[PDB]
Amino acid sequence: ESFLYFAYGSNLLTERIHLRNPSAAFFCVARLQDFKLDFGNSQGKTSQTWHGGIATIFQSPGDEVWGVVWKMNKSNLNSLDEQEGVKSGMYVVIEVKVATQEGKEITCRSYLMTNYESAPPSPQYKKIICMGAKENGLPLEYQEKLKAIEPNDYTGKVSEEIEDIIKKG
Amino acid sequence: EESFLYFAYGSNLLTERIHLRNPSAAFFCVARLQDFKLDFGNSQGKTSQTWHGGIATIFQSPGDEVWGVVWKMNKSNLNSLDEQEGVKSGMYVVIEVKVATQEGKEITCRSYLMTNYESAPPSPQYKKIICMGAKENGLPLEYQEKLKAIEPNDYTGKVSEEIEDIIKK
């Protein structure tokens, strides 16, 4: 009756995932080996939510990505696909096998872009990813990699709910 | 359940090909993936030493379509098929897609695509297999025309005796 979702983007942050998925439950932190984090514009179009590149991953040996695994009810599948832009061609659904820090492999659903042009993330998007990694105790080493991601020069505003999340943190 | 559904769009269109690593695979139906374009590429910039040209992949692209075959397989087969597509070595990533049959029924399948590749044309031997299976498994004739119109590379050496034998006849 449930599935596991691997989040490496803005759904690292508990407050953020719950906005549209309030029943999501923290399962654990995990590592996707041989993938690399990237940001970009789907179909070459800038996200009008985030106003910068949005998170995605691709196979890259030697590389890793840390994320948070959420447990969700199977009734939320279509909604999460809808959230991630699957019908509109923004992400594709993937199955990945991630590793917990005590050596356990977990099989999860996640999402990645197949057709994007690489592009830096907006500060607010960066900040949401940073807060989520810290909230959920991703490794400090990984957090520093995130802190070092150069953002674009967007100086306007995102949605008030996001903009208010940031003011709290 | 006991079973899962797999959507082949490359060399596993051919029954004789799929059956050599997955003998219990059974034909389910022919189906269409919307807003996806077929391509051929070298994963990680490595040429297939099996096929000696670009091997098949898909990416999201509104407007276009990819036709293929849905195979029904035992869920005991899962790991095997992953090994076959080199998931662990970063050659393909596992995806979920929804496909429509010619009578309009939507199906949820497993498939694969490449996340990190250079575009490269397929070998003549590979194109044949793909065409042989498009034909044998009743893919629509206009789509067969599209496959037939693929420009192969100039490779005219030996492939594996098993692949060369399938082709002869």
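For chain B, we keep the numbers from Swiss-Prot: what you see runs 14-182, in order.
When the header is checked for method, it gives X-ray crystallography, 2.4 Å.
Cβ coordinates are placed from backbone N, Cα and C, and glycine is handled just like the others.
Taken from Swiss-Prot as is:
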type	residues	note
ACT_SITE	B:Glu98	active site, proton acceptor
BINDING	B:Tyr19, B:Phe20, B:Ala21, B:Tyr22, B:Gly23, B:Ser24, B:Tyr139	substrate binding site
MUTAGEN	B:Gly23 to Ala	Marked decrease in catalytic efficiency
MUTAGEN	B:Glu98 to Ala or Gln	Abolishes activity without altering structure
MUTAGEN	B:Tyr105 to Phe	Marked decrease in catalytic efficiency and specific activity
MUTAGEN	B:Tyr125 to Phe	Little or no change in reaction kinetics
C-alpha spacing of B:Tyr19 (substrate binding site) relative to B:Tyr105 (mutagenesis position), in angstrom: 14
Rounded Cα-Cα span from B:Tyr125 (mutagenesis position) to B:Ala21 (substrate binding site), Å: 9
Local backbone state of B:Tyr105 (mutagenesis position), from DSSP in three classes: coil
Rounded distance in angstrom between the Cα atoms of B:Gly23 (mutagenesis position) and B:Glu98 (mutagenesis position): 11
Those residues of the chain, 6+ apart, with a Cβ under 8 Å from that of B:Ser24 (substrate binding site): B:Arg30, B:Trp64, B:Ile68, B:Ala69, B:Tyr139, B:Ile142, B:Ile143, B:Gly146
Euclidean distance between Cα atoms of B:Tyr19 (substrate binding site) and B:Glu98 (mutagenesis position), Å: 13
Cβ neighbours of B:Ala21 (substrate binding site) where a neighbour is any other Cβ within 10 Å: 24
Sequence-distant neighbours of B:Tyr125 (mutagenesis position) in its chain (C-beta under 8 A, six or more apart): B:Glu98, B:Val100, B:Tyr105, B:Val106, B:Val107, B:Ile108
Chain-internal residues, separated by at least six, CB under 8 A from B:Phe20 (substrate binding site): B:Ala44, B:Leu46, B:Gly81, B:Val82, B:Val83, B:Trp84, B:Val110, B:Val112, B:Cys122, B:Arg123, B:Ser124
